[PDB]
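The structure appears right after this line, and notes come after that.
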Amino acid sequence: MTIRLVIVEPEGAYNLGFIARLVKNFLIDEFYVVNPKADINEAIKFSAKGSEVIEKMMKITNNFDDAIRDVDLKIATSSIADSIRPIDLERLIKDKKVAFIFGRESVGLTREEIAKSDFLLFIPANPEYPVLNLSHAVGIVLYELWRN
Amino acid sequence: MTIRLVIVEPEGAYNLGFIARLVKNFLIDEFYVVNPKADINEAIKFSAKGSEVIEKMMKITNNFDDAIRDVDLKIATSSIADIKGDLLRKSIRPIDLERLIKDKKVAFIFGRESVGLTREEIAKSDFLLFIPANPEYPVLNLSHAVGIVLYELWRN
Ligand SMILES: Nc1ncnc2c1ncn2[C@@H]1O[C@H](CSCC[C@H](N)C(=O)O)[C@@H](O)[C@H]1O
Ligand SMILES: Nc1ncnc2c1ncn2[C@@H]1O[C@H](CSCC[C@H](N)C(=O)O)[C@@H](O)[C@H]1O
Ligand SMILES: Nc1ncnc2c1ncn2[C@@H]1O[C@H](CSCC[C@H](N)C(=O)O)[C@@H](O)[C@H]1O
């Protein structure tokens, strides 16, 4: 069992640094970022000891296909506004290499990205306001994985 | 259950704004901030739809004691992964929350990005919650700790 975190075209340097921190906090095995729009040098200021993740672990790809090679399962994420829940994860990911895919702050994921995913995970939240900030959604999912 | 979120002396405007967003994402009942250092005007930018949360819902107090009045239970938080000594008697994990907070008004108390909660703030609390994470680096960014706890509460 190996977990790859894939972040697609992140825009906010704070979000990218916060995600890098979380990769260390929750011992995620692999970390890929597709065509980042955020300034990575600025992201490092938000990363605390996740700076090491940015510098040694993070793989930067220009295209989505190159971020999702050589895994057994791909799980995309979206809020209910735009399908499985975190409680489903343990059963699906047991003894698998799995990629968890998170989308852009402004626009989420494209049709390609969703087509290439096996499941779509939503974090239950206020139906009136179910959209979490990107890095907070990542943290919740990584916490759930750690619990397992 | 009724939940009061208490944030002690937040320093980062991004953290304060992100917390305000989470308050709306997870329908927290009461939101107190003790002596904020962050620029509240700047924080509103990170609050997305949490902006109404800051402007109207959020209560500011000068002192810790005023933020934890009139609740049944006070649950402080800390990143200390292997507590020793007397504080062990207060230590809890998230799995313990459901049983502890049933039919109660509970304050969940988070500390400063720089230095966390003081020893006396923890002494004034009933329990000390650790969120499990890498024992070599368990220290979450403040707003991410808040999001994980609020998600755990929502589940329940
Ligand atoms: N409740 C939730 N459950 C699962 N993922 C979520 C979520 N809230 C946010 N996300 C994650 O955070 C990313 C940025 S939020 C993107 C929102 C944007 N308005 C849109 O059109 O989609 C999403 O792509 C998803 O990966
Ligand atoms: N494993 C441990 N590491 C550090 N302090 C611990 C400990 N076990 C017990 N202690 C006690 O726990 C107290 C924490 S008080 C300081 C708390 C810190 N600002 C925070 O918010 O996390 C210390 O005064 C210390 O005496
Ligand atoms: N693993 C964890 N469990 C519980 N609370 C955590 C945590 N990681 C961070 N926090 C919360 O986030 C706040 C900021 S982190 C504070 C770090 C500080 N160097 C210290 O030693 O205290 C903490 O005060 C606590 O409320």
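Using the three backbone atoms N, Cα and C, a Cβ is placed for every residue, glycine included.
Annotation for B:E11 (mutagenesis position): spatial neighbours B:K37, B:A38, B:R112, B:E113, B:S114, criterion Cβ-Cβ under 8 Å with sequence separation of six or more. Here the residue is the original one, while Swiss-Prot reports the published mutagenesis B:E11 to S with the comment No change in activity.
Annotation note: B:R21 (mutagenesis position) sits in a helical segment as assigned by DSSP. Of all Cβ atoms in the shown protein chains, 24 besides its own fall within 10 Å of the Cβ of B:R21 (mutagenesis position). Among the mutagenesis entries in Swiss-Prot is B:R21 to A, noted as: Loss of activity.
Where Swiss-Prot documents B:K45 to E as a mutagenesis experiment, the accompanying text is: Decrease in activity. B:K45 (mutagenesis position) falls within a helical segment according to DSSP.
Quoting Swiss-Prot on the mutagenesis of B:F46 to A: Loss of activity. Note: B:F46 (mutagenesis position) has non-local neighbours B:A13, B:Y14, B:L16, B:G17, B:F18, B:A20, B:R21, i.e. same-chain residues 6+ apart with C-beta under 8 A of its own C-beta.
On its own chain, B:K49 (mutagenesis position) has B:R21, B:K24 as residues at least 6 apart in sequence with a Cβ closer than 8 Å to its own Cβ. Quoting Swiss-Prot on the mutagenesis of B:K49 to G: No change in activity.
According to DSSP, B:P138 (S-adenosyl-L-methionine binding site) is assigned to coil rather than to any helix or strand. When Cβ atoms from all protein chains are considered, those within 10 Å of B:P138 (S-adenosyl-L-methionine binding site) total 18, not counting its own. What Swiss-Prot lists as S-adenosyl-L-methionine binding site is B:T77, B:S78, B:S79, B:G111, B:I131, B:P138, B:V139, B:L140, and the listing cites a curator's inference.
For the mutagenesis result B:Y137 to F, the note given in Swiss-Prot is Strong decrease in activity.
Largest CA to CA distance in the S-adenosyl-L-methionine binding set (B:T77, B:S78, B:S79, B:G111, B:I131, B:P138, B:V139, B:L140): 15 Å, whole number.
When the Cα atoms are compared, B:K45 (mutagenesis position) and B:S79 (S-adenosyl-L-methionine binding site) turn out to be 28 Å apart.
Summary of the S-adenosyl-L-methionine site environment: with the site residues B:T77, B:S78, B:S79, B:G111, B:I131, B:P138, B:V139, B:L140 set aside, the chain residues having Cβ atoms within 8 Å of the Cβ mean position are B:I80, B:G116, B:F130, B:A133, B:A145.
With every protein chain in view, the residue among the binding-site residues B:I131, B:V139, B:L140 whose Cβ has the most Cβ partners within 10 Å turns out to be B:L140.
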